[PDB]
Amino acid sequence: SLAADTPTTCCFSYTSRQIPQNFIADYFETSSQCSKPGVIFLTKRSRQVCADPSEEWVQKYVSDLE
Amino acid sequence: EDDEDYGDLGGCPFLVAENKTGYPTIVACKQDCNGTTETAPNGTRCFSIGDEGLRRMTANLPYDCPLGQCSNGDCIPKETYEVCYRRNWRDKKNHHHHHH
Ligand code: NI
Ligand code: NI
């Protein structure tokens, strides 16, 4: 799109539910200098969504994106 | 199980600009994503440039960015500016240098 050429972001809160795994295309990690930790998931529809990296599903999904 | 069950996905990311050393500051005090809107906490540092302001910036060059604080979803200017930069995800990725 390319999603890698969109601006960096920070998260203030996180999605409330587990996103279906086959719907996730990529991920980005927000800066450690952001006020809170954050993983951004990019869905197949090009939506960027904040997620909490302390959550198990989040790490699993990050890992499975190789 | 926590917090919303089946409403909108939410988790609107806030676009940031960074200073030379990478410290980020949001460019809008409110973000919309699908049916959701989120406001940054009152008192948060912000640049009053907007998401479209940021998307207009050439990546990785310095701009003078007006600084404010958020108040009820709006960035209220102070009398100060900070040099800020648009970075994209590409600028943060992979590892093409190493040392032996
Ligand atoms: Ni090089
Ligand atoms: Ni070498």
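These residue numbers are counts, starting from 1, taken along the chain as shown.
Per the header: X-ray crystallography, 1.8 Å.
Each Cβ is built from the backbone N, Cα and C atoms, and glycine gets one as well.
According to Swiss-Prot, the protein carries these features:
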MUTAGEN   B:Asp3 to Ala (Swiss-Prot position 23)  No effect on binding to CCL3
MUTAGEN   B:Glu4 to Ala (Swiss-Prot position 24)  No effect on binding to CCL3
MUTAGEN   B:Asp5 to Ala (Swiss-Prot position 25)  No effect on binding to CCL3
MUTAGEN   B:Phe14 to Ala (Swiss-Prot position 34)  Significantly reduced binding to CCL3
MUTAGEN   B:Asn88 to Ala (Swiss-Prot position 108)  Significantly reduced binding to CCL3 and significantly reduced inhibition of chemokine activity
MUTAGEN   B:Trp89 to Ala (Swiss-Prot position 109)  Significantly reduced binding to CCL3 and significantly reduced inhibition of chemokine activity
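Known features from Swiss-Prot, placed on the structure.
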residue : record               : Cβ contacts under 8 Å, 6 or more apart
B:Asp3  : mutagenesis position : none
B:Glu4  : mutagenesis position : B:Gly10
B:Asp5  : mutagenesis position : none
B:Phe14 : mutagenesis position : B:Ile26, B:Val27, B:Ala28, B:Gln31, B:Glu38, B:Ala40
B:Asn88 : mutagenesis position : B:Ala59
B:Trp89 : mutagenesis position : none
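B:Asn88 (mutagenesis position) falls within a strand when secondary structure is assigned with DSSP.
DSSP assigns B:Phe14 (mutagenesis position) to a strand.
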